[PDB]
Structures are given as C-alpha cells and as structure tokens.
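Notes for the one structure printed next.
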Amino acid sequence: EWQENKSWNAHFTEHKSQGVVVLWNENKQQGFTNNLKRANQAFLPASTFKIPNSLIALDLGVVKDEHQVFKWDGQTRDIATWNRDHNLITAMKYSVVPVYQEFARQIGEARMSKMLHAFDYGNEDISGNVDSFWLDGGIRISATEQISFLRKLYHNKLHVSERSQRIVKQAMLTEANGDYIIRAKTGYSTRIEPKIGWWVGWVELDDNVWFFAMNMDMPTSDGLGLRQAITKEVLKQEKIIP
Amino acid sequence: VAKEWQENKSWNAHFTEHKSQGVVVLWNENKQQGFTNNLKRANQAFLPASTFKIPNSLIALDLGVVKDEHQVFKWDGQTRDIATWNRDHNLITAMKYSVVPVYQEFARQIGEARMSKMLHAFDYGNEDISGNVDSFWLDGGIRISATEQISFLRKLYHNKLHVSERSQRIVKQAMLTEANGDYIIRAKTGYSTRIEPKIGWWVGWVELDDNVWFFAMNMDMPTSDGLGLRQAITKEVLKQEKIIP
Ligand SMILES: *C(=O)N1C[C@H](NOS(=O)(=O)O)CC[C@H]1C(N)=O
Ligand SMILES: *C(=O)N1C[C@H](NOS(=O)(=O)O)CC[C@H]1C(N)=O
C-alpha cells in the first residue's frame, strides 16, 4: 500500500529544501512517498484547514454559496489581496485568513469539534482559539491523513451534503488544461515550529486521480513557490503531468 | 458606451488576419453590457452542433439518464474517425473529447417529448427539435444565435435554469476547459458540418475574481484547418479587451 521512492529526494536537494511528497494512485489504490516517516508526521494544517472549514461553513449555512460576499472588515493587513470583499472562490484562492476566522467563530467550538470528528480529520483536536487552532492550536494532520481526507472529499463520502463537497472542490480549483486538473490548497504553518509549507489536493486525469500531499521545511516565506514547484517535478518524473 | 450592445469592428482584424469570417460576442456580467464585431451575425441563429452537449448534459443529469460525472458510458465497439471516441467515457471526458455517440444515446434515452419540454423551459434558441431525436442539433430544425447562447449560458452560470442545481453544477464542472491564477474558462466547442454554412463554435465564459465575461463565437469553417481558430480568435478578442492577459 505504501512504497518509499527515495529518488524524489533529488527534487528537494536540487531546491536546497527538505520535506515530503506523498502521492496516491486512486485506480491502483497504492501510495508513494520519498519519506514514509515524514509522510506520517502530523503537523499543523494551517491554510489547508480552509478545506474542512469551508465544508462545515457551507453545510451549516454559515456560507450560503460560492457567491456570498464576505465584507472586508476595513483592517489593512500585510497580504494586499485580503484588503477587499471576498466570496468563497477568491477567499480560497487568496487564502483570506480573516474570512475563515469569521467562519470558524460562526461555526463555534462545539460544532467545529464534532464536525471535524465526522471527517476523521487528523488528531481531531481543536484545542486553542476557535479562530486560530489550525495555526497555533492542538490540531495535527499528516500528509497521509490529508490524502485520506481528500479522497473522501473527492468521492463525496464526507458526512456533509454532496452540494457542499462540490462547492469546495470547485473553490479548490487551481489549474486546468487539456492534460490535467489540479484541485488543491496551499498552507504555511508560520507560528509553531517546525515552520512548514503545505500543498495538498489532487490531479484529475481522464482515467485516474492522483492524490497528493506535500509538506516542506519553510523557515522563511522565500521558498513558498517550491510547494507547487517540487510537487510538479515529482508529478512530471512520474509522468502524471507532461 | 452606456448602451446594452456595442459593436466593435476593430475585432474584425482577428478574423481577417486569420483569413476567416465570424462573430465573437462578449457579455460583461457586472456592467450588463454586450460587445460584438458584428451585430447582425451575433443574432444569426445556427445549428448548435456540439455546443448542444451543454443542454443535452443538463437534461440527461436532471432526468437521471446520467447518474453523475463518474458514470461510465461503454464504447459500442464501432471504430470512428476521432480516436478518443473509440473508448469508454464519463461525462467529463465525453464533453472534453466531444464524444458524439455518448450524446446521441443520451438524446434517445431523454426522448423527443422530454427534450422538447426541456428546451422550451430553457428558452433554448428557437426550441425546435425537428429531425432525428439523436441528430437534430447537427442536421435538424434547432437554431441558436451567439447572443441566445449567452442568454442560455448566463442562466446556467447563475443556476437559474429549470433543472436541478446539482445538474447545473455538474455541467459547469464538465465544461471546465482551462484554469490558472488569472482566469477560469468553462466552455464548449462545436463544429456544424452537416448543413451549410459549415461553422465552428466556442461558447462559454471567463470567470475572473470580480467579474464573469460570457462569450459565444461562431465562424465560417469550410475546412477543419481553421478549427483551432475558434479558441484562438476568441482569445485574441479577450486579450484585446484586457479580459485575459
Ligand atoms: C495559510 O496557511 N496562511 C494564510 C495565507 N495562505 O497563503 S498560502 O496558502 O499560500 O500558504 C498565508 C500563510 C498562512 C498564514 N500566515 O496564516
Ligand atoms: C460537434 O460539433 N462535433 C463532435 C466533435 N466535436 O469536436 S468539437 O467540439 O471540437 O467541435 C467533432 C465535430 C462535430 C461533429 N462532426 O459532429
């Protein structure tokens, strides 16, 4: 079920980086990783938590649909794209923290905890602030647990409406062309060490789905582009993407 | 400039330079304003050909002929000219490779009575299903203009069509052509080859962060040499208008 393919380390080494890329071939029901230990190492999900947060908010009616406008609070933040009104699509695209913080507060501790349990999401521990537990609280999820979670989302098997799962998968749309479709979410766990970068999601091909979850050491924001770059090098090596 | 429809003849450069003739029709969803290089051709009704895969997919999902976007539609075993058709398909791939046999079967299952009722409810072009139940969109009575394609597409985009919200969401997912950090294109190509004038189609929309640009283009297609011009000329217009980089 889980093969260790150490050749992918070359992609990390060539990029002066370290981390794990985890791939899951849906058709074959087989997994591949350059590091089995790191693949099962649970980390703070950071912005990858916007996937279960969106799902819960949609199912509870906190988010009516992907067109609902979430007004900017007027607070100027470091990331320029957050300093405007957003809908679910753009909030996911620009990883708009205050929008997701508001969703989490509206969901509340009790429903957030019990609904995440329904998703079997990582350690299912929401300890810390309702609006920041995914960044500096007790929640932890491994790259293999991200895959397990994403596979349920792909198949509409999470215990939420099909509609909510379709809206999130639409909001996860990152890239598409004649060769593949990528539905994914980036993350950057900046608050608690080890500071890590995430990229979780999948690649849809005509006749298969390749699920992926990657994390890498991110001591600074300088290497953030490597989350997609390294994953893409692995996908290209495995002939998943041309 | 405050007008609902504006003609922009400068776009004709994109057709002429490519030794082509046609119409591109754009609709700025936010401003509720339309733009075209040819007002007359924008309203000229043609056979929808493969663009009919959008309403056909909608009807088939709503009626449960297509359970979901994963349902496998087996290859009948007949070898056809377009290689990609000679294999099993789901709604995503059938739309992607415009697999005619799959859609002919859908239409036959839907039947003429339900097909007619659905198109009238969709206000789809002239709503005329005359001809073969499995070919009317290629050689029958159905006619739709580029502007009527946009009207139909706007309702689909907003889940305003009479069929289920679910069928509309699945069809828009199946329409996914291209996506990146700047835009998302949800569209369907067409090539009306049976009844003159032989024409190429490209209908759909461009999703931006804060706007949607609906488009419908058709162009003369005397040879398959110009097929790539359907997307290329549209993209030249979208680039000229600063819609896409
Ligand atoms: C999410 O992890 N964060 C919000 C935002 N996301 O950008 S990212 O998806 O490319 O990682 C910035 C980083 C991080 C945060 N500072 O909370
Ligand atoms: C649809 O109009 N057709 C099926 C197929 N479509 O490819 S297209 O979307 O690029 O136009 C080939 C042409 C046409 C047909 N022969 O029926």
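Since chain B takes its numbers from Swiss-Prot, the residues it shows come out as 21-265.
Determination method: X-ray crystallography, 2.1 Å.
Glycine is treated like the rest: Cβ placed from N, Cα and C.
Taken residue by residue with DSSP, B:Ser70 (mutagenesis position) is part of a helix. Here the residue is the original one, while Swiss-Prot reports the published mutagenesis B:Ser70 to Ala with the comment Does not alter thermal stability.
With a cut-off of 8 Å between CB atoms and residues at least 6 apart in sequence, the same chain places B:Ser118, B:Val120, B:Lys208, B:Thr209, B:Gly210, B:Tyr211, B:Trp221 near B:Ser70 (mutagenesis position), listed in sequence order. Under the heading of mutagenesis, Swiss-Prot lists B:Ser70 to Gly and annotates it as follows: Increases thermal stability. Abolishes hydrolysis of cephalothin and decreases catalytic efficiency about 60-fold with respect to ampicillin.
Annotation source Swiss-Prot lists active site, acyl-ester intermediate at B:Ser70.
What Swiss-Prot records for B:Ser70, B:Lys73, B:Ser118, B:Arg250 is beta-lactam binding site.
Among the mutagenesis entries in Swiss-Prot is B:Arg189 to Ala, noted as: No significant effect on catalytic efficiency with respect to ampicillin. Very little reduction in dimerization at neutral pH. Predominantly monomer at neutral pH; when associated with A-206. Slightly decreases thermal stability. Significantly decreases thermal stability; when associated with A-206. In the three-state DSSP scheme, B:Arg189 (mutagenesis position) falls into the helix class.
The subset of recorded positions B:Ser70, B:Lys73, B:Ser118, B:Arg189, B:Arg250 lying near chain A, with Cβ atoms under 8 Å apart, consists of B:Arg189. Ligand 2 lies under 6 Å from the Cβ of B:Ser70, B:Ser118, out of the recorded positions B:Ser70, B:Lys73, B:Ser118, B:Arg189, B:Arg250. The recorded positions B:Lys73, B:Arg189 differ in how many other CB atoms lie within 10 Å of their CB, and the one with the most is B:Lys73. DSSP assigns B:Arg250 (beta-lactam binding site) to a helical segment in the three-state reduction. B:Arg189 (mutagenesis position) sits 15 Å from B:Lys73 (beta-lactam binding site), counting Cα to Cα. Those same-chain residues not listed among B:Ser70, B:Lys73, B:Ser118, B:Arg250 yet with C-beta within 8 angstroms of the centroid of the beta-lactam site C-beta atoms are B:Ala69, B:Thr71, B:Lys208, B:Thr209, B:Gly210, B:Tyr211, B:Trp221. Here beta-lactam is bound by B:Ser70, B:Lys73, B:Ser118, B:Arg250 per the record. The longest Cα to Cα distance in that group is 17 Å.
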